[PDB]
Each structure stands twice: as C-alpha cells, then as structure tokens.
Amino acid sequence: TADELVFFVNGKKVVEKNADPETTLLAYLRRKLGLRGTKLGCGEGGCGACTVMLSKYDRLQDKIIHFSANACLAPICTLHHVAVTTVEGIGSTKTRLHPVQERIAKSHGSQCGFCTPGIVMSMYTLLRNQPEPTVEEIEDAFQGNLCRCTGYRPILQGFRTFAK
Amino acid sequence: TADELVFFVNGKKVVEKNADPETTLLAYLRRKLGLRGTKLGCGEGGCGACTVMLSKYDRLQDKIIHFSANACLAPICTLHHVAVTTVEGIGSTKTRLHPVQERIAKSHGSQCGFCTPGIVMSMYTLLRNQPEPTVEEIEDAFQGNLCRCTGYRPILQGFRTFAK
Amino acid sequence: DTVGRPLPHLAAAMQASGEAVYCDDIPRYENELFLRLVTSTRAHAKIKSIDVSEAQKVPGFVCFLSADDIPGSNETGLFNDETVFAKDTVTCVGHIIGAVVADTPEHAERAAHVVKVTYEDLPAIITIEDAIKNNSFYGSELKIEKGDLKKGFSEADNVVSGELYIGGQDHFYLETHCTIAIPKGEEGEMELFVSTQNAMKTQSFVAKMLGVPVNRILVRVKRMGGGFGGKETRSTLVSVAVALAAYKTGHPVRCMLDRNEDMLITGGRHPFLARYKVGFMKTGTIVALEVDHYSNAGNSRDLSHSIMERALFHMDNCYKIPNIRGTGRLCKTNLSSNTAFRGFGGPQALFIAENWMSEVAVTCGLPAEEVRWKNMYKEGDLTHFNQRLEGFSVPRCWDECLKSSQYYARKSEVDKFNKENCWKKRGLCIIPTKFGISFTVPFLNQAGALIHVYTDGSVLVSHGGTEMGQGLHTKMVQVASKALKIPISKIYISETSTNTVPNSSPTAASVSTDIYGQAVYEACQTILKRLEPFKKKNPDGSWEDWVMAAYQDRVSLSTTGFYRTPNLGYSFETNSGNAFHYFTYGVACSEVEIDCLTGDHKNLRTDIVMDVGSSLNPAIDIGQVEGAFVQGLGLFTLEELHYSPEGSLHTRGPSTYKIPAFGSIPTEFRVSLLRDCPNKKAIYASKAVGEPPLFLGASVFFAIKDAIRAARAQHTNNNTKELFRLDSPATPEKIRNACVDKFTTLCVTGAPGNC
Amino acid sequence: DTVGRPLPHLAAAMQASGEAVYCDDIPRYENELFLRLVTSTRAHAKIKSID
Amino acid sequence: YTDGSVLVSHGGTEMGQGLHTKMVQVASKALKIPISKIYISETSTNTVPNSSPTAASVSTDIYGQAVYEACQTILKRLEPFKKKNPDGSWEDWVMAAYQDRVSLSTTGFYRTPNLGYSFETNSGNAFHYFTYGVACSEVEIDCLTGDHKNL
Amino acid sequence: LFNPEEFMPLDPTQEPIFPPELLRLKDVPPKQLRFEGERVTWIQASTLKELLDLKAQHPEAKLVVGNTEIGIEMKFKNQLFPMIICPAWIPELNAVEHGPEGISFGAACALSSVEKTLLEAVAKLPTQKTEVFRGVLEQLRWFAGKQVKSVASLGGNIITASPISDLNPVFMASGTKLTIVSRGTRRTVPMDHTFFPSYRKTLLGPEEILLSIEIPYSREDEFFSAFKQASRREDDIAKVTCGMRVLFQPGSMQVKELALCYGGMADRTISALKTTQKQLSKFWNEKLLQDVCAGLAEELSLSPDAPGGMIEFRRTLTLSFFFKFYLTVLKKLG
Ligand SMILES: Cc1cc2nc3c(=O)[nH]c(=O)nc-3n(C[C@H](O)[C@H](O)[C@H](O)COP(=O)(O)OP(=O)(O)OC[C@H]3O[C@@H](n4cnc5c(N)ncnc54)[C@H](O)[C@@H]3O)c2cc1C
Ligand SMILES: Nc1nc2c(c(=O)[nH]1)N[C@H]1C(S)=C(S)[C@@H](COP(=O)(O)O)O[C@H]1N2
Ligand code: MOS
Ligand code: MOS
Ligand code: FES
Ligand code: FES
Ligand code: FES
Ligand code: FES
C-alpha cells in the first residue's frame, strides 16, 4: 500500500520502505544513517549548519545539476531519485581531506567547528558548479551560513585562494 | 502465519509476535528485555549462572507450580503461558532486598558476584516450594550452581538460617 | 575505623540483586556489532586457505577479519612472540586465525562455524616428553643451587629418586573473557570496557596493533566476574581482536566468549613434570635435594619464565635443606599458551616438595608430622635463595592447627577405621606452606593512586588495582577511611581506568592490597597535610567545613599517591638479594575417606590456620582462604584437562571438567586466622592472602595418598615402606588404579596376579 | 617549541570533515530515551493544573 | 605512558577558543618534546576536580600554569635517566624511569596571587593585570532607510 | 563474621503474586501453535492426535521437550533441525499411571516428577517391590542439578541414547516397558539389548514417538542395584554406569534370571548376555563371583586404543560394581 523511497547518500543507495512524510533529511542522516557531520543549528532554514548538496538529472535542462539545501527542511519524501552529498562524502582525515576542508582548517576559519561542515558544503557546491569562481561569487555562496566564532574574515580569506 | 507467543517476566506480560524457535530465554531476557541480572556461564546447563524460576498453572495437576530452570537452554517457544521470575523480580537495592538476597550478601557469600543471581534464584525457588526446608533440602538445591570464588561454606551458612 | 572489622564486600548487595554491572551487562549502542573468533582445529599446520563464502550468506554478516586487516602490527604477546591473527601457520588447536563480525552474537556464531580452513599438517609437539625428546624449549635452564650436592648425597643414609607429574588447570572464572570497544572516529581514539586484571597491557597492546600512540586508548575496568590470573595477560586475545573490529567498521563492537572458546583459547595453569632425588638420614633429616622441573608452556612464552622462577623459589616449601639444586625448563609445545593461575608455579613446586617429603617419612618408617616438623625452618634461617625468614610463623600455625584439629586423637580414629574396614579407608594429613610476597620482577612492584575530595566532602578514590571479587576496593575504602579519619560512607571507588592511574602493574601476585594500600595511604597523607591549617583554625568543625574552607582558600583537593616496594632485587648470578618482601604462612589438616572399590572419596574435615598478619578485614580474608583452598582441592583431586593424541582439548565445559561443587567441600570446614602476629612490612600490619592458601588444598591429596597406602596394605602387598607414584590430579581413575587388589589384577577371575 | 607560532586549532581538520564529535553526535544506546522540557507560557502565574 | 606519549588533562573546556591547542603548545615547550607526542582528550570531573567554569578569559593563564607545573615535575623525575643516557631519546628515558619504578603521573596546580578587592575599603587588587586595545571604524549610513555599511 | 539475629525475617505471604492475567488465560483451550524463525519452524502440539499426524506428515521433524539435549546438539554439534515439534502439552505424554506390573510415566515427564513419584512409592511400598525404583533413584542422586531435572524429560534421556546414559542401563536390566506409537501403530516392548542398534540410535521408526515408560515393581526373590563412575572426561563416552538384576528360583539362591547392563563400555548401552547366560541355575556364591568377573573381563574387554581411554579403570569398575552387587544381594538374601 506504500511505495518505496529510493535515494543516494554519498554514492550509496538508500531504500526506505516505510517513509514518514514528516521526516526531514537532517533527522534521517543523523538518526537513521548515523552520519552526524551534518548539524542542527536552528531547524528553520536560517543558519545553514545543516547544509548538504543535492544532485539530480534535470530532464528539462538535459544535465546533472548540483545545488545546496537545508537538510533541516528537506522532506526525505522530496528526494526520490536524488543524490545527497554530506561533509563525509567529500573527504576525511582518515583518507584525504577535500581541498575546501584543508583550506578552511589551515586558514583558521574553524574555531568551535559547529558551522564548519555547512560552510564546507556551501563552498563545495559552488565549486561543483563553478571550478573557477570570482571573489564576489565566493561571498554570495554564504548568505545562508552563520558562524558565531570567527568573524568570517579567515573563512573568506582562505576560500579566496579558489578565485577567479 | 505465526502465532503470537505470550509469556510473563517478573509479573509483566510479554507478547512476542515473531518468536524464533532458536531463541533461548537467556538471550531473550538479556538482549531483548534488557534484564541482565541473569548471566551466561557455560550455555550447556552445567553452571546455574542463568537460573530463573518458572511458574505455570499445571492443567493436569490443577495446581500452580514453581520450579527452577536454566535460561541458557530454555527455548522461549516452550514458554507460552509460563511466568518467568528473574533475580530482579524478587528484590533490589532500590526497593527492598529479598531475605535470600540480604543473607547471601551479609554472610560473605558473594565475592566476584557472578554466580550470585543463579544461587539466589535456586534458593528462592526452594522457599517458594517449601517455606520451611530442612538443612538437607537446602544443600541439594544447589547441585546445579557453581561458584569459583567462595568455597561455598559462607553461602550454606547464611542459608542454613532458613532451615527447620 | 573499620580496619580489622568484617565489613561485607561493598558490592555484595548489588551482586545479590543482579544490579552489579559486568562487562556484557553494559547496554549496547544502537549500532553495536558482535565479534566471534575463528580458531585453528589443528595443533601444528600451514594455513592453505580460508573460505568465508558460506559465512557471507549468514543473515547479518558484516565482515571477516584476518592479519591482512591490521593497520599497525600483527606482533603481540608479553614477549612479542605471538600473532594477533595467525598468518601462514597455526601452532595450536585454538590458535586465533581471524574473526567474524555480525549484527548479533547468534549470527556471529553461525557465520564462524561455517568458515572453512584448509591445512597442511606439520609435526607437532604436545607432551612435555615430546618436548624434552625434541629439545623444544623457551630459553635456557633456570637454576638455584646452594651447598654441595655430592657431599650431601655421600652423607645420606637413604636416597629416593622418582618422577612426578601435575596436571594443569582451567581458571573457570564464572564470567568468561569480555571486551567492548568504542571507536570515537577522532584521532584514533578508542574507549574499551574490559574484563581484565591488566588495563595497562590491554591499552598498550591495542595501541600497538592499531599503530596509534598509547594516549589515544582508554581502558576501563569496573569489575570482573573472577580473574584468578587468567585475565592477567590472555584477556588481550579478545580485546585486540574487538579493537580491530571497531577500528575497521567504525562501530562499537563487543565479544564475550562462550565457555568452550574460553577453555580452548585462553590458556590455563602450567602442567609440570619433575624428576627428583632426595638424600636423607634414617632420622628423616634432609641432607640433599635435586629437582629438575619442566613446565608445559604451550605456544608462546607469556608468563612462563616468571612462573618457573616462582616454582624454584618454592621448591623448599617450609624445610631447611643444606644441599640443594633446582632447575627449570620451559617446554615449547603446540598447545594454547599457558599463563598465570593463582599460585603461579608455587603450587606445582610445593606439591613436588610435599611428595618427596611424604616418601622420606614412609622410607624412614616415621610419622609424617614428625619428619615435617624436624625438617622445618627456624626463625631467621636463610632459604635456598639466601633470603632470611623474619617472623617465620609456621611453627605457631602448626601447633595451633594440631591442637584445634585434634590431629593426634583423630589419627588414632583413622587407624581404628582402617583396621575395621576392608573396602573403604581413611587418611589424614597435615601440611604447612609458605608463599613469597612480591612480583619476582622488581619493576612491577609499584602502585599509583589518585584521590579527589569534592566540595561536599565526598571522596573519590582511584587506584591501579582491579576488583575481581577479592574485595580489593572494599579494603582500599577501609584504608582511606582509617587514614583520613572519616566514615566509609564518604568514600567511593567507581572503577579502574588508564586515564586516572597510568602504567599500572597487573592486579596480581597477591600484593594489590599491600601496594595500592600504601599508594592510597600516601595520597590520604597529602590531603591531610593540606587540610591541617584549616583543622588548626577550626578544630571543632566538620570534615565538610574543613574541605570547603580549603576550597575557598584555593588549596588543591586532588593528589596522586605512589608506592615502590623497597629492597627488592634477587640475582640468579650471586644467589643473593631479596626476591620477596615477606612470606605468608599457613597450615592445613585434612581427613578423607576413599572407596577402594570405585575410587570415589569424601572430604570429611579440614582445619586451616593462616598467618595473614593483622587482617584489614577478617571476613574477606577468611573468604580468600576458603576460596583459594577449594581451588587447590580442585587442582589436586577433581579438575582434569584431557587432550586427543592430536592435541585437541576434549574437556571444554562443566560436563567434562569438574570444578568443586557445593557437595565437594569438607563436611566440617574450619578456618582460623592466626592472632597477635602483626606484619611490620605491609599496610596497617596486614599480609597478602590471595594466593598463599591455595596450596593448602594439597592436604586433601596427601590424605588421599595416606588412605591409598592403607588400601595397599590391605590388598596389594606387605611392604610397609613401599613408594608408589601418584600423579596429580588424584581423580577416581588414579585412586582406583592405585588400590591394587583382586579386581585390578583380575586375580578374582582365577588368574594369578600381583595381589 | 611552537609557542608564539600560528598553529591551527588542533581539531580544525576534523571539524572541517565532520568527524569532530559534539554531544548529540555521540551514538545512542539501544534503550536511550529523549527528553523535552515543558515550560511556562505566562510571565507570572499560579499553576492550577497540569493535564 | 610507557611509549612516551603524553596525556594532558586540565580543568578547562574547549568551546572554539583553542584552549587545548594552547595547552598542548605549552606542554610541548615545557617538556621539550614535539606537539605530536601530546594529546588532550576531554575535560572530566574524575581527572581534575572542583574546577572553576571555563570563563573570565583566564583559562590560558591559569591552566597554562598548572600544565607547566605538572610538566616541571615530570622533567625533574626524568632528569636522572637523561643523565644516564644523554644520547638517548625521550622514549628511552621514559621507559628507564618506568622500569626504575618512578611515577610518570602528576598533578599541577596554580592559584593567582595577590587578589582580594574589598567593596568596604575600596582597596586590594581586583585584577591580575589588564588587557588593552583600540579600534577605529568607519561606516556609511543610508539616511533614507536606516541601513548602513561597515566600511 | 556476620550476625543472623539482625536479618529480615521471611514473610511467605508477601511474595510476588502469580500473574492474575496468566491465571485467567488458563481457561482458554489449548490449540496447536506455529512459530517461524530464520531457519526453524516450531509447532507446539496440543493433542496426541495432532502429534501423530504431524509426524506422519513430516517424519524428519525433531521432537523437543526439555531441549537439554537438542540445545547442545544445535549449539555445539552444529546440528540443524528445520522442523521441530514440541509435544510437552499433550496429556498422554505427562500421565503418571499406577498399574498391576509397575508405574508408568509419560515420556515428557520431567526427571524431577519421576524422582518425586518414585520417592513416594519407595516410602509407602514394601522394600521387596521397590528394588528397580531404588536403582532408578540411585542413578538420579548426583545427576545434574534441580534446574536440569525440572525440565529434562524421561523419554528425552532414553531416546537420546547416549552411550553414557545413567538411566538406559537400569531400564534395560529391568526390562522396563516402552509404549511406542505412530499414526496407526501402537506397540509395547520391554527394553532389551536390541533397543539400541548403533551409536545414538534406537529401534524406532522415523515417524514413531515414545509415549510412555513403565518401570516394573520387583518380584519376590528379585534384587536390583545400579552404580555409576564418579568422573566424566569426554562428552558422551567412557563413563561406566550400570543396572544389575538377579531373579532367583523361589526361596533359593539359585539364579533364574540375571541381567548386567552397562553404559560407557561401548558406543551404546550393552548387556553382558554371554556372561549372564552362563550363570543360569548356578548358585549365588564365590564360584559365581569368579565366573562372572571372568566373563565380564572378556565380554567387555577394551582395546588399548578404545575411545575415551581409562582402559584399566573401566574394566576394573565393571568388575568392582558386580562385586558390590554380589555382596549387596548376599546381604538382602540374609
Ligand atoms: C547439565 C546436564 C547434566 C546431565 N547429566 C546427565 C547424567 O548424569 N546422566 C544422564 O543419563 N543424562 C544426563 N543429562 C542428559 C539429560 O538427562 C537429557 O539431556 C534429558 O533427559 C533429555 O531430555 P529433554 O526433554 O531435555 O530432551 P530434548 O533435548 O528435547 O530431546 C532429546 C532427544 O529425544 C528425542 N525425543 C524427546 N522426546 C521424545 C519422544 N517422546 N518420542 C521420541 N523422541 C523423543 C528428541 O527428538 C531428541 O532427539 C544431563 C543433561 C544436562 C544438560
Ligand atoms: N574472588 C576472587 N578472589 C581472588 C581472585 C579472583 O579472581 N576472584 N584472584 C586471586 C589471585 S590469582 C590473585 S593474584 C589475588 C589478586 O588480588 P589481590 O592482590 O588484591 O589479592 O586475588 C585472588 N583471589
Ligand atoms: O597473580 Mo593472580 O593473577 S595468578
Ligand atoms: O567568562 Mo565567558 O564564559 S562570559
Ligand atoms: S538547522 Fe539552521 S538552517 Fe537547517
Ligand atoms: S566556528 Fe563556531 S560557529 Fe563557526
Ligand atoms: S549458563 Fe551455565 S547453566 Fe546456563
Ligand atoms: S562469587 Fe565468584 S563465582 Fe561465585
């Protein structure tokens, strides 16, 4: 009587046989899949701590598109045939950091670290759409990410290195 | 097309809708019900570490009966309409200890403590069958319980106080 | 002040109620996996393939782990001569090849059974005689020698030589080996909950296997359901495997061994073979002794060297022997590596001693007590390793045990019984013991504590020792309370952990009360010195007042304490230096009745007198005497391990391995602690009690041998000075076979026989 | 001796990778429950009943 | 520990300010060993009791001192082994200390001196010292909207 | 060491109540239940009829009552039985029936029930009628613990057919009667040497189930002993255990019947038939002792490499146990 929900997280197939419409992607990642890199900062779309990348083939555009989303507000039920990438999908200290991860860490752009995965996912998404962005494009990528510790300067300074 | 399995543990009803025939009472108590007073000592009936009391209304004797059993060899599928009493069913430090529990502890009858629940339940079961046992009945009650620490003397001394 | 009071074990009420948490009682994490070891079925073979195809079809199967999966090092064991996971060659049945990980312990079990190993057999060495014949030993001969043996044997009136074997022993801790490993996912950090007496080696060994610094690994030990030495080192077999699974999966993982796995894999007490020659006078006085000892060490060194050292230290028991030579060799065999077990080589060497001493008395035709007494050390004598016996209390234990057991009157009753009975016989024997106190490796004789006093006046004590049922935490609370002059209700010990006290020695050698007692005492002295100014200012105030004032004056309420046993360091090159801090002494008298037709026997009465100095806790110390004696009763008379000729253990559970039961203990069973004998050398005048009483179990063995002698006088021959060999354990088989009669010889059939 | 040098925060690499563990990132026990506070909707009042 | 790795615990907590980082830098300097040999895992009441909250900006000052003192104790205890094996490594000195039954665990403690201001007498030091600074900012306001830009 | 005067007194009326809900459920009529696992289907049979049909339908289905043997087989011997039937609920398999010739026990009767019943029989009846009962009780004396005895069934021990069963030698020596049934079939046989053809096997058909076991009263001039070795070193071999019976011609010491049956001397319970046959009409004296021991020494001789070892000890026990029986019979004969 209920359909299967099929999506991908970090390249791996998720088959949810009993999807609850109320379940957010953030709750699913953290409490069903045990991927805790994505964080709860507000649950209202304003802080971007829960930022992930979604990818899908656009039928109309005839290509694969990549964009950022707040996992705290994405119903898993919108994600049928969508691929999710989280912070753990792009690099790890156990294997190798992604350049975005290395640079934010080495540039002193992470203090408490709680906003860091969301900002990494915002920058990563930008780079997936535009491998050579401008300084302007870089700052705009972060209108939806809040950091209480750093005063933002080091984060922009570290990511400036990816321009233009 | 499986029937529900219905039994009691410490006065509380357990309804198991998907009983596996291979499931032992010891596994069920420890790993499904989270009652970890009952221990694994051997898995072959020799040690008594897993001793519980079983109670049922015997329809052939027209009588409620109480006996001890090894949880490690009791299939849950034999227990439909049977009541299980574990060590946590008779007393605790958070409520009141059963006299059996008080006396073994105070008589220096518990060292490492691992065999103590099984011995407590063997003694408990005797008293539930015979409120005024003899000294001989008391010793025979423990043919199935092994203790590696105490040399047994203190356990028998503390329990001899129940005799006459 | 509870020191010297019979305070129950602090956790006894919780243990009786099933509230006490042991390792496997810890709740499981939502994602926690389960590990089952995969183990060799051959004594000695090359590993030709490992097939996990059928195991992968088991529901809930996660992975198979083998040496190839280890990120750091596959080299482990106390002397770095073991593998975590056997790679190309297996060297005992039970040798660990790999592990299965699954979502439930039932699924791990199912998968493990269906893993298929292909082997090519290699020539195996199982028995000590195999090993001697093949020159298969670890290291070179150990030796202690004093006096002039050729001279001694020349002055001797009589010489007796012989061979004797003592079987090994499975620890049979009611809780088997257990580890939980929780990987943190940060920086190689891992937190382990382990049933171990040795958190330090666990921590180190896990660290080495992973290839990460020791500071990343935290090992916590709340309590063990028994240890008895079997968790001094061999606990790392399970811990390291489970840490690997945790590292590999990123999930919490646990393993608790089933009894049959535990008995096969984890090692036991060392079997010993002895070849001996004693020279003595017609009076029973010993003038010369030569004993060559051989231990069955199994497939790695582990603690085998130190065990043989302790054996050589105890080959005298309580007897002055002017010309003596003891040697020891460790046999390298295709059996699970044997390890520490309560007594640690001592019971073996002491049993060998009492055996030749029993033969001296028989040969001389003198009463055994008299020969023992006449040969006993005196206060201030030197041992064969030249250590002075100060406060030698055996004579006192002996006299008091003789009196309270009514030995002489009961001896006459035993004789009356044997005169009146043809197919049953009684025996009675009184046996002394001494047991040297300290690790024979000097550097292990160190102990740390860490004490915090919180601002409510409550005190948290942490020390390097672990609780395995011996009441160590109980004694440490009693000590801290006496030292600080506050009630025990104000003190708590939670667990033993590597991040509170680092580099701890294993909780072993019976010295924990001694050395952690001093460390705790010292920490307490520091706290007292810091609080003294506040007591001075407010002498009628409360502990809580003093503590709060100290806190508000910014005086630290946390300190370490440390103790290092002084004046230790025996040299095998000079045969000098103290091997031990002092000795614990005891005497046991036991009476038995044997059934000469079946080989069954009844333990009728046992009386023990034990020198434990001024006991910190008589109830706990009496409990230790009783438990240790019964384990020794098991070792010498009930417990027998049995192997196929191919070296596979047959006896893997309580159905085929018989530890003493409620009905096994002496019908009348009396223990007394010697009075007015304070020990200057240890905490509040107490003495170590853990291991010293176990050899007193042999009093039963030698009462059984006395009873066999009577059966043989009845049915076998007329030779009153006959020496026959009785190996340990004296099981019904050995007892029955020794009662040579018309049935053993088949004379009853009409054939002639040696009857 | 790194004192006086601009050494990055020790945990920064793990913070960027989502491997640094904060309180809620600790795995839940199988039997672990969840609490939610019930709080006053009034600045100053007697509590008459709770249903 | 007997591999030469060092575990530091102190009363202070990490909230992003890089206190553990600074404490490792201090320990490395005081012990004269690389930072890679030292680790801080967590803050806990069973390792360091009765801790003040991590607050008043003083955590580096005060835990830095406690860490320093504990390190000095360690160095003092290791010194005889350094002298016996002057061409050896940290790891060899630690192992020698262990085998000679020298304790490789110690507390450290610091109490800020000469503080005690009285509101009754208006005297006694309230602070140990002061931290100073100056900032110059320029803004542009939109007088029509109330918005502004920090220039 | 402790003070019992300070202990809380026991209050037998203040014990946990038997769950009232469970008590209400006892009125509900029993019916067949089916449980399905990863690997095993389990059917709880409510009626003998259901059991016989299920077994006819599924002859390979494994019976389980106490599981004290099947649990070991599954866990330790790797055995897997995809279909299990539990007949424990069936009244016929639990019935304790007093008859002219002996006491009948349903096959699911727990060893504790057997022991209770026999202990009562022995207290009430003349010594001369309870010789076999006392043999059974001696074997049950130091046999496991209360926990095992409360769930281990009488039939389970018999059909398990361990070479070291302590009960099968007594049942063989006494010609204890076994009532065996399938759909259609019903037959009663006294247990004799032929009941155990090979290792762990009995003389039952694939569908047949053991219904009841009748342990005989002893008769005039009939005497019984049972003995067992007090050590076990291997899982199910090489532990000597026996049942011994002699019937004399009326008022005589002349052997009319003799049965010496042994466990732990082979891969099944065996009867020393050749030895006992030779003693028929002989008198209970030293010559008989000598001839029986000689017979036993030969008939039961063990190869040096026999499984379980203890070769000399076991031979010696077979003889020493007969000697004890020989002397006991002499004391009983007066
Ligand atoms: C710790 C312990 C100690 C023991 N000590 C002894 C001992 O000293 N001496 C001794 O002789 N035994 C001993 N036993 C064995 C014990 O007596 C038997 O295991 C028990 O009686 C088997 O009965 P069960 O109901 O548990 O059988 P189950 O395990 O349920 O079944 C046993 C076998 O019998 C078959 N079966 C059961 N009922 C019937 C039926 N009525 N019709 C046809 N087949 C049937 C089953 O299919 C199975 O093959 C010991 C067992 C334990 C666990
Ligand atoms: N209950 C109990 N008592 C026991 C043990 C044990 O595991 N459980 N181990 C024994 C052994 S082998 C030793 S060495 C000592 C160790 O503890 P101690 O040094 O505190 O006596 O306890 C002895 N008594
Ligand atoms: O020193 Mo005890 O662990 S043998
Ligand atoms: O002292 Mo900062 O925590 S306000
Ligand atoms: S949690 Fe703040 S935007 Fe999702
Ligand atoms: S680093 Fe703390 S909120 Fe950004
Ligand atoms: S666990 Fe040993 S009898 Fe059940
Ligand atoms: S108290 Fe340790 S096994 Fe009994």
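Chain F is numbered as in Swiss-Prot, which gives 195-528 for the residues shown.
Placed from the backbone N, Cα and C atoms, the Cβ positions cover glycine too.
Annotation source Swiss-Prot lists domain 'FAD-binding PCMH-type' at F:229-414.
For F:257-264, F:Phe337, F:347-351, F:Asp360, F:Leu404, F:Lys422, the entry in Swiss-Prot reads FAD binding site, with the evidence type experimental evidence. When secondary structure is read from DSSP and collapsed to three states, F:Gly350 (FAD binding site) falls in the helix class. The Cβ of F:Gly350 (FAD binding site) has 23 other Cβ atoms within 10 Å, all protein chains considered.
Under the DSSP three-state reduction, F:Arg335 (mutagenesis position) is assigned to coil, being neither helix nor strand. Around F:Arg335 (mutagenesis position), no same-chain residue six or more apart in sequence has its CB under 8 Å from its CB. F:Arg335 to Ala appears in Swiss-Prot as a published mutagenesis result, with the remark: Promotes conversion to the oxidase form that utilizes molecular oxygen as electron acceptor. Interferes with normal conversion to the dehydrogenase form by reducing agents.
Annotation of the mutagenesis experiment F:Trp336 to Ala in Swiss-Prot: Promotes conversion to the oxidase form that utilizes molecular oxygen as electron acceptor. Interferes with normal conversion to the dehydrogenase form by reducing agents. The number of other CB atoms found within 10 A of the CB of F:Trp336 (mutagenesis position), across every protein chain shown, is 15.
For F:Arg427 to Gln, Swiss-Prot lists a mutagenesis experiment annotated as follows: Promotes conversion to the oxidase form that utilizes molecular oxygen as electron acceptor. Interferes with normal conversion to the dehydrogenase form by reducing agents. According to its DSSP assignment, F:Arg427 (mutagenesis position) is coil. Cβ neighbours within 10 Å of F:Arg427 (mutagenesis position), excluding its own Cβ and spanning all shown chains: 21.
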### Task
Taking only the Cα atoms, work out how far F:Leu257 (FAD binding site) lies from F:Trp336 (mutagenesis position), in Å, as a whole number.
27
### recorded positions (F:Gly260, F:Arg335, F:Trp336, F:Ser347, F:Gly350, F:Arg427) in Cβ proximity to chain C, threshold under 8 Å
F:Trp336, F:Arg427
### Query
Which of the binding-site residues F:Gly260, F:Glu263, F:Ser347, F:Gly350, F:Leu404 has its Cα nearest to the Cα of F:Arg427 (mutagenesis position)?
F:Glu263
### Query
Since the record lists F:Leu257, F:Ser347 as binding-site residues, which of them has the fewest other Cβ atoms within 10 Å of its Cβ?
F:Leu257
### Summary
If you tally other C-beta atoms within 10 angstroms for each of the binding-site residues F:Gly260, F:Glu263, F:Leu404, the top scorer is F:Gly260
### Summary
Students should find that the recorded positions F:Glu263, F:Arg335, F:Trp336, F:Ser347 with a Cβ under 8 Å from chain B are F:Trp336
#### Entry: recorded positions in contact range of chain D, given that the Cβ distance is under 8 Å, out of F:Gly260, F:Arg335, F:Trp336, F:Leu404
none
### Summary
Of F:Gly260, F:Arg335, F:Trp336, F:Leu404, F:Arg427, the recorded positions with C-beta less than 6 Å from an atom of ligand 1, in sequence order, are F:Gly260, F:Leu404
### Query
Which of these recorded positions (F:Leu257, F:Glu263, F:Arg335, F:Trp336, F:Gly350, F:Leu404) have a C-beta closer than 6 Å to some atom of ligand 6?
none
